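Visitor: For reference, the structure I am asking about is given below.
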Amino acid sequence: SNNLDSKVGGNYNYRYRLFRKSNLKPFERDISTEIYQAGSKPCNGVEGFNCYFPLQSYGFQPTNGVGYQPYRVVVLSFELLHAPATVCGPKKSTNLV
Amino acid sequence: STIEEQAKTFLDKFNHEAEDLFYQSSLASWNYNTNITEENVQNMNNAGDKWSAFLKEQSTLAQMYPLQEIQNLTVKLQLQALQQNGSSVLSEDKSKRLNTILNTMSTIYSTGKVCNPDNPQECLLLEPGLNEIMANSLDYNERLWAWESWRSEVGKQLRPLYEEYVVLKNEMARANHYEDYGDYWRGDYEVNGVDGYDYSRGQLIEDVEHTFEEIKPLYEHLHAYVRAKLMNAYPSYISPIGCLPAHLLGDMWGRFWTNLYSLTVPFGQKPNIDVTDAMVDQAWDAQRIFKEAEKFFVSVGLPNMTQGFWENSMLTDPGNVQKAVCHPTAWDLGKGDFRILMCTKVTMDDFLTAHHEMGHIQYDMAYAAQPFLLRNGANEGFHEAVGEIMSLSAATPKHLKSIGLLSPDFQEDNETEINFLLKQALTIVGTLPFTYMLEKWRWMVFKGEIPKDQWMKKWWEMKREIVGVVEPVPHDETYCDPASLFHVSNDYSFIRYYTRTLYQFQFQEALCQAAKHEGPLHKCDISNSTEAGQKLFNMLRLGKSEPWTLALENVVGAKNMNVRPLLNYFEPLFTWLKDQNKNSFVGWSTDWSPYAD
């Protein structure tokens, strides 16, 4: 999506996390702005010595390369549950003799 | 938890922010060089000043993480770049005075000129005027007037400015835990904290001294060859056993003998390799020269270029209204965006220049995945040396005959190769001791071994001893010759030329072995050898994340500079120089001067 999402100065609307106090779980979501505290001292809501703001924005500029350009990614997770099924693709149909 | 997370987290914060900021200055420089205007130069300077301020603000947290107990080489190398203050150690008065000295020294160097005693109304500027006099003109008086008046008009004016530059810089380096600004330049190859690969700053002085003695057997024979040839043109001034005058070297600084090829032809009756007509006859253009040059890089096994590389590059000067810089320069705009600026013409001179700039990209593109602070070269030698080995192999007639430029009926003989081989030695062999001469002199000046008044006395002494060159007119203590050099007045390191030269043949011997090549290296051609490019890319991808000695240990077979691949390159040349020097004296005599009586 370089011709769609890239913006001069970087698309600051698409961000991501660089550090977290623990590893996420499968399909987990965490949008907290808590400061990553590494040392025993308190961060007091501001970064610095042994403290870091975990979220940063992407540098999606139009001059990016194949390894840095934006890519609209979608993941399709399926679930085989005891409950009944709901959706499968079209079945073939032909003429009537 | 531990302190290690602070450096690992802080460097990631810097590598994220400094990445886009550095690119904003790089693309602004691209926009300026592509369209020289008043608006772009401001965007170039505003961007560079912005990023430069970001480096100093980030040094506050860099110094709060001592590297004493840290064994991680990645964390050590990255923080050491920002932990150092540099020119910030002195007050603004000393820093501003230093910038005024360099700006004043650079202006006096650029604005130098010389007119004849008989024609004062036509004074020729440094470029292109006086450069042609030392390069093209063969007149004894024009070359002498351009040399002596340059030393008097420009050399004397740059003598006093060079004092505060040495004094102010020594105070800067000493505050940063160095012995002098000479040792500050030697710190580029510094390696600490690695077993079997550590490198002290003072080891560079021993390497150039050792290798110079190994270059002397090849240099003393070529110097006698050049003296014997120049003596035929100037017999009333050059002795068959004496020294070569300084104003007959080929330039206004005494660095290369490339301009003396016309006066030192080995065989002026035999032909040489030149595909300037083959490309014009084959309807080649600036794009096809670059495109066919890429086929050499992909054939050896190196990565190919992207579509953004070729689509956005410059091939010609877009008119005088938007005049661009036609100088060859490989650009790293960032985020995988790589480009080259060049006003290419259909000629063999630009054919090899294309491989040189394309070789620079292969250096930067290899370690592009490293961190931002580590996305750079390990030293100055690895940057420019890798570009020459690719162009030299392309200059070999084996590659030209394969591509179809040089016809296959061209005869190759030892008499013809000496023409191309000795022409190269005038550039290489006629430059190796001159850089060792200059940097040895400059290194002593920063340390303070040579007094400020004895600059010209010790400089002239080193010229007779190391290179065997003498001035055309004697100079007193008020002169300062080496300060008139571009690299000296603009605060640049010239030792990289010596290191790049010996590293060039070292990498060539490594890739020629990767090509399964036999014989001397002058006939080497790595074309269509997939293992050749693969061996190089394994080294280029390191960047500055590992020791530079490690890259040489497993590639070229040594940890420092060596003259072994130089002699193998110029192996038959030593025999040729031996025969022609039968009626001359190998070496030189320091007792002879052109103004002797």
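Chain A is numbered as in Swiss-Prot; shown residues: 438-534, in order.
The way this entry was determined, per its header, is electron microscopy, 3.4 Å.
Here the Cβ of each residue, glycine as well, is placed from N, Cα and C on the backbone.
Okay, so Swiss-Prot annotates it like this:
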- A:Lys444 to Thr: In strain: Omicron/BQ.1.1 (VARIANT)
- A:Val445 to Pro: In strain: Omicron/XBB.1.5, Omicron/EG.5.1 (VARIANT)
- A:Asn460 to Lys: In strain: Omicron/BA.2.75, Omicron/BQ.1.1, Omicron/XBB.1.5, Omicron/EG.5.1 (VARIANT)
- A:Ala475 to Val: Increased resistance to neutralizing antibodies (MUTAGEN)
- A:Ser477 to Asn: In strain: 20A.EU2, Iota/B.1.526, Omicron/BA.1, Omicron/BA.2, Omicron/BA.2.12.1, Omicron/BA.2.75, Omicron/BA.4, Omicron/BA.5, Omicron/BQ.1.1, Omicron/XBB.1.5, Omicron/EG.5.1 (VARIANT)
- A:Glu484 to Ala: In strain: Omicron/BA.1, Omicron/BA.2, Omicron/BA.2.12.1, Omicron/BA.2.75, Omicron/BA.4, Omicron/BA.5, Omicron/BQ.1.1, Omicron/XBB.1.5, Omicron/EG.5.1 (VARIANT)
- A:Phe490 to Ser: In strain: Lambda/C.37, Omicron/BQ.1.1, Omicron/XBB.1.5, Omicron/EG.5.1 (VARIANT)
- A:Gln498 to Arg: In strain: Omicron/BA.1, Omicron/BA.2, Omicron/BA.2.12.1, Omicron/BA.2.75, Omicron/BA.4, Omicron/BA.5, Omicron/BQ.1.1, Omicron/XBB.1.5, Omicron/EG.5.1 (VARIANT)
- A:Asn501 to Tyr: Increased binding affinity to human ACE2 (MUTAGEN)
- A:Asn501 to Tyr: In strain: Alpha/B.1.1.7, Beta/B.1.351, Gamma/P.1, Theta/P.3, Mu/B.1.621, 19B/501Y, Omicron/BA.1, Omicron/BA.2, Omicron/BA.2.12.1, Omicron/BA.2.75, Omicron/BA.4, Omicron/BA.5, Omicron/BQ.1.1, Omicron/XBB.1.5, Omicron/EG.5.1; May enhance affinity to human ACE2 receptor (VARIANT)
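Show me how these features fit into the structure around them.
Guide: A:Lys444 (variant position) carries neither a helix nor a strand DSSP state and counts as coil. All protein chains shown were included, and the count of other CB atoms within 10 Å of the CB of A:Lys444 (variant position) stands at 14.
Neighbour density for A:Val445 (variant position): within 10 A of its CB lie 8 other CB atoms from the protein chains shown.
In sequence order, no residues are near A:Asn460 (variant position), counting only same-chain partners six or more apart with C-beta under 8 A.
Long-range Cβ contacts of A:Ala475 (mutagenesis position) within its own chain (separation 6+, distance under 8 Å): A:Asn487, A:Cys488, A:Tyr489. A coil conformation is recorded for A:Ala475 (mutagenesis position) in the three-state DSSP classification, outside any helix or strand.
Proximity of A:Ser477 (variant position) to non-local residues of its own chain (separation of 6 or more, Cβ distance below 8 Å) is seen for none.
Long-range Cβ contacts of A:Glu484 (variant position) within its own chain (separation 6+, distance under 8 Å): A:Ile472, A:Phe490.
Other Cβ atoms within 10 Å of the Cβ of A:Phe490 (variant position) number 17 in total over all chains.
Neighbour list (A:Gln498 (variant position), Cβ cut-off 8 Å, at least 6 residues apart, same chain): A:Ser443, A:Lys444, A:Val445, A:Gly446, A:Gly447.
According to DSSP, A:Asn501 (mutagenesis position) is assigned to coil rather than to any helix or strand. Neighbour list (A:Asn501 (mutagenesis position), Cβ cut-off 8 Å, at least 6 residues apart, same chain): A:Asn439, A:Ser443, A:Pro507.
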Visitor: When C-beta separations to chain B are restricted to under 8 angstroms, which of the recorded positions A:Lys444, A:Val445, A:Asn460, A:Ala475, A:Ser477, A:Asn501 qualify?
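Guide: Correct list, in sequence order: A:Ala475, A:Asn501.
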